[PDB]
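Have a look at the structure below, then the notes.
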Amino acid sequence: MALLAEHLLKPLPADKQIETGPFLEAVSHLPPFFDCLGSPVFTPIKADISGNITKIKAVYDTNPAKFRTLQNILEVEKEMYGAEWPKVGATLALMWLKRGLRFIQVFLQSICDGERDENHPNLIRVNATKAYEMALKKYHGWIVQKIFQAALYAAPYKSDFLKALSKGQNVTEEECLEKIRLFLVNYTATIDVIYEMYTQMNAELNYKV
Amino acid sequence: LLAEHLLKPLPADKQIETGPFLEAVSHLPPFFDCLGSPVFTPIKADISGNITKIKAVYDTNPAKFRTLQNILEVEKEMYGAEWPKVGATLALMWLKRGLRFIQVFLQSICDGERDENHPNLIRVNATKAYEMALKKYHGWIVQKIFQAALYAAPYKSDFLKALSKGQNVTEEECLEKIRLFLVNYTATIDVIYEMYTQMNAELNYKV
Ligand SMILES: CCCCCCCCCCCCC/C=C/[C@@H](O)[C@H](CO[C@@H]1O[C@H](CO)[C@H](O)[C@H](OS(=O)(=O)O)[C@H]1O)NC(=O)CCCCCCCCCCC
Ligand SMILES: CCCCCCCCCCCCC/C=C/[C@@H](O)[C@H](CO[C@@H]1O[C@H](CO)[C@H](O)[C@H](OS(=O)(=O)O)[C@H]1O)NC(=O)CCCCCCCCCCC
């Protein structure tokens, strides 16, 4: 874990445009969040979210100036691929990535807000389930949804998850949550803006895996 | 095709050349794309990962690791406490089980094994393979994950068509070709398992 208060996202400008370059650099630090769950069953997840970032970084690298914002990627790739857009290139990679980013976002906000099953307060299952539901559930068929619920056991204890995050520092659970809460700030704002862009561009697809 | 990329027959001393073992097995991971589902992508990725770790250790010194047995001999001397849960020994320890999964599964279909109520499914075949290669190394969470994924298995007819692809071969001619591949294949795997037993190189930990 890279320390997330050390890798804040940029604030939103008046025009709401997100610079691809700093965005990807920022989000490259996030896939290790899945190592903090403490189980090999989450490694396909880590690998899949990395995949997206890698693809967007690759496309970006081709021409940093033409793909300078995220809005650009969608515009330019639509000229490139025509009718096949948006199921293509970095538009497709950011479509799925924005969903995993929202999972991390809703999940952490949940843990920060103190949400919990009162019967089982050192579990993180209700936080995960809520995150999953409002970020991913909709784009998963029967099989992957059953795979999710199997995988929800083998989620760690809250205290252990929060201890896995805070690694390198000598920081308390409530201080760690302070650093997370500050991260969430431009993180949420930015994810929110990407979702609206997908809606405005008609780049959002509903197909299930 | 698995057909053409046959494994070499074993020599009488039973040592497996590391180079040529890696060439052969490297054709195998596209076995899971014959399953026609994204759910199998992480399986394919794990097997490929084993192959690569072995490929890599081999590459630091081809001559020191001419054989797979050589690999296990060297790495024992090299790590003591950590071995066999280390390096290419761990990679091959797991590769062999995926290899046995493929072996057992294809043998099952070739033998005509089927559920008579669902004869165009391959669920019984995959279960048998899973039970006799992998299941005992998975905890109940992972096993529950296998039983969910099993519903993404393709139909037998489609699965055999994917195996065939470019050919114009019957379902049966396809199977005929697979039987030929299984001969040298089963035997090499058998020998790898045996080497892991003689070397105390086997671990029974569950994931
Ligand atoms: C015997 C045992 C063997 C059984 C094997 C069974 C394995 C089955 C499990 C597979 C699930 C792994 C997660 C990744 C699934 C992915 O398939 C999907 C769609 O994946 C996308 O697909 C696109 C094409 O449609 C592009 O290729 C994308 O890529 S592109 O770069 O080409 O554009 C790619 O990410 N991603 C998504 O569902 C998102 C990833 C999952 C997010 C989950 C986060 C929350 C989880 C809760 C944590 C408590
Ligand atoms: C949206 C919801 C999110 C949920 C997503 C969760 C996805 C679930 C992930 C589990 C499925 C992936 C299969 C991989 C499981 C692996 O955990 C194990 C152990 O794997 C080994 O671990 C070692 C350390 O102990 C080394 O790292 C190995 O490697 S090393 O190279 O580093 O030495 C590594 O292969 N492999 C294995 O269990 C076997 C491989 C799979 C074979 C299965 C074939 C059966 C398929 C049936 C087809 C009909």
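Recorded method is X-ray crystallography, 2.4 Å.
Every residue gets a Cβ built from N, Cα and C, even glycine.
The Cβ of A:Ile45 (mutagenesis position) has A:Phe34, A:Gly100 as same-chain neighbours under 8 Å, each 6 or more residues away in sequence. Listed in Swiss-Prot as a mutagenesis experiment, A:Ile45 to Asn is described as follows: 18% decrease in activity.
When other Cβ atoms within 10 Å of the Cβ of A:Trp96 (mutagenesis position) are tallied across all protein chains shown, the result is 18. Swiss-Prot gives this note for the published mutagenesis A:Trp96 to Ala: Almost complete inactivation; 1-3% residual activity. No effect on autophagy.
According to Swiss-Prot, the mutagenesis experiment A:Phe183 to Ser carries the annotation: No loss of activity; 90% residual activity. Annotation for A:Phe183 (mutagenesis position): same-chain Cβ neighbours under 8 Å, separated by at least 6 residues, are A:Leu4, A:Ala5, A:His7, A:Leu8, A:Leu9, A:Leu108.
All protein chains considered, the CB of A:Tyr207 (mutagenesis position) has 7 other CB atoms within 10 Å. What Swiss-Prot notes for the published mutagenesis of A:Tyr207 to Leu is this: No loss of activity; 90-97% residual activity.
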**OP:** Could you state the whole-number distance in Å separating the C-alpha atoms of A:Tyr207 (mutagenesis position) and A:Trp96 (mutagenesis position)?
**Re:** 11
**OP:** With H, G and I counted as helix, E and B as strand and the rest as coil, say where DSSP puts A:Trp96 (mutagenesis position).
**Re:** helix
